[PDB]
Amino acid sequence: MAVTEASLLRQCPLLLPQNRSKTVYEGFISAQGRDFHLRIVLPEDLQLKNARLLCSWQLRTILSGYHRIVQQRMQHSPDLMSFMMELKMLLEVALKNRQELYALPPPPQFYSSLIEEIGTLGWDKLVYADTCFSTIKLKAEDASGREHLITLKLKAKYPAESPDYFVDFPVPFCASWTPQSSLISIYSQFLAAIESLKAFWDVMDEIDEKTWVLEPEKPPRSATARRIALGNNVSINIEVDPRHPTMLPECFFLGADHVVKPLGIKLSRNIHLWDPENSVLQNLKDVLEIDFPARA
Amino acid sequence: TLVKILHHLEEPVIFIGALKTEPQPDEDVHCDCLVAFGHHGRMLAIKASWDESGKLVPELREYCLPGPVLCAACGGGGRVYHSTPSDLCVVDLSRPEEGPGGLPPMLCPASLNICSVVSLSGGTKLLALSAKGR
Amino acid sequence: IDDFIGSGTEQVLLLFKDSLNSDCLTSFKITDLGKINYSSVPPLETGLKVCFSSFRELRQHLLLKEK
């Protein structure tokens, strides 16, 4: 309200006077679902130029970095109600600055639901869980027999917002996440992408097994670009468009200048012979018309 | 011939010391942090921030770590070994510093009065006194 | 009952019958009744710990409000 008979009660319901002459107030103050102990002592007259403001240390710790500010606000501000609105605003802003500090995971929502969901999945899939229970790494298999891993960083309120998924495979993983959604949904999408690329996985597994791939050493499945070595002091960097894996991957040569020119010219001449039915090695061996060295 | 008040943990004090956070041999290391401990489990941490305003601001934490802490000590490289009547646990301050307090046991029993000798010759070798008197 | 492995945690040692051999402490059985078992979960525990710390925090807040 306009007057501070009900306005103070509506804006600070948890702060209550002790004295007849409304000079000594004590009680809590609420901002971001936390009640903070507090008391405030005006003199006989409603003046704030000298007004004691005693706090809890739990609150002083948070107001660290604004002590001069709140002091200035006490001596500048006209009324107690206005000053307390300023103080609530400052507490909220300071906590939003120190939001890494106050958050945590709900005990009956988080540590309860997450384990029931992992039980729904299967205990053979989970490989790594952090002590903080933030990182969980999940395993998935292909019909060819390869393992592909997914990182998931869980927030405090996990099914509320989307969890942060760091998945390997090269395409932008488009994970449709509802609030009803859980780990099984993103794992079904994980298997969906893994099986949509059961083709790409054949290509890159062949390039890993047969050819001498140089510097994605122990290649993660994220690597769209594979550096195949042919000959000596020469290599080809093939970037597989994983939506069309059998399609021509954009590639150039690195090395000396006097050997790579014939390779590039011959690629430009035999580019039209690229068939999209055979393996990428079968296409490359007939296009560049040379056999690749196996672990020279 | 004055005395200054810093934080006032509500519960009693057990250990006061210091660490060298961000440890990226000598005995005296220039300690970056400051730590104290409670009994019922309140831990305090302090750091120099100089962030968000271009002036030095004290970054304080205050954690509520489990179990009645009976003893603790410091280890080289932003580590603290503390002890509860179930287990002997450890805390890593090396990463501003740390939001939540993550702590594993070392699968040793309730040791009171821990102390550390830093070898740096292998690994670190501490001396404990187990609650059973060993 | 003692720690013979030298891990820190106590283990139980059981010595089976002397009818086997006329030789001392043969046919032993060492166990912790957890993982350690010779012869001749962490995230769940941390979740319990965090939930207990939050419980104790609420108890503190509650007594404050009553005061």
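Structure method, as recorded: electron microscopy, 3.1 Å.
Backbone N, Cα and C atoms are what each Cβ position is placed from, and that goes for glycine too.
Here the residue is the original one, but Swiss-Prot notes a mutagenesis experiment at this spot, A:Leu149 to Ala: No effect on interaction with FANCI and FANCD2; when associated with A-166. Counting every protein chain shown, 16 other Cβ atoms lie within 10 Å of the Cβ of A:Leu149 (mutagenesis position).
Long-range C-beta contacts of A:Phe166 (mutagenesis position), restricted to its own chain and to partners at least six residues apart, with a cutoff below 8 Å, comprise A:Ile150, A:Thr151, A:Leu152, A:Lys153. A strand conformation is recorded for A:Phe166 (mutagenesis position) in the three-state DSSP classification. Annotation of the published mutagenesis A:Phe166 to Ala in Swiss-Prot: Does not affect interaction with FANCI and FANCD2; when associated with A-149; the original residue is retained in the structure shown.
In sequence order, A:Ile271, A:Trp274 are the residues of the chain that are 6 or more apart from A:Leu248 (mutagenesis position) and have a CB within less than 8 Å of its CB. Listed in Swiss-Prot as a mutagenesis experiment, A:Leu248 to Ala is described as follows: Impairs interaction with FANCI and FANCD2; when associated with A-252, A-254 and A-265.
Under its mutagenesis annotations, Swiss-Prot gives A:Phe252 to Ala the following note: Impairs interaction with FANCI and FANCD2; when associated with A-248, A-254 and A-265. Classification of A:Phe252 (mutagenesis position) by DSSP places it within a strand. For A:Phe252 (mutagenesis position), other Cβ atoms within 10 Å of its Cβ number 12.
Swiss-Prot lists A:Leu254 to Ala among its mutagenesis entries, and the accompanying note reads: Impairs interaction with FANCI and FANCD2; when associated with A-248, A-252 and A-265. Long-range Cβ neighbours of A:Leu254 (mutagenesis position) (same chain, at least 6 residues apart, Cβ-Cβ under 8 Å): A:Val234, A:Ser235, A:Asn237, A:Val260.
According to Swiss-Prot, the mutagenesis experiment A:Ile265 to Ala carries the following note: Impairs interaction with FANCI and FANCD2; when associated with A-248, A-252 and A-254. Packing around A:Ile265 (mutagenesis position) is summarised by its Cβ count: 10 other Cβ atoms lie within 10 angstroms of its Cβ, all protein chains included.
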Filtered mutagenesis positions - A:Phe166, A:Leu248, A:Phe252, A:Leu254, A:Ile265 - keeping only those with Cβ under 8 Å from chain B: none
Whole-number Å value for how far A:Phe252 (mutagenesis position) lies from A:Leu149 (mutagenesis position) (Cα to Cα): 30
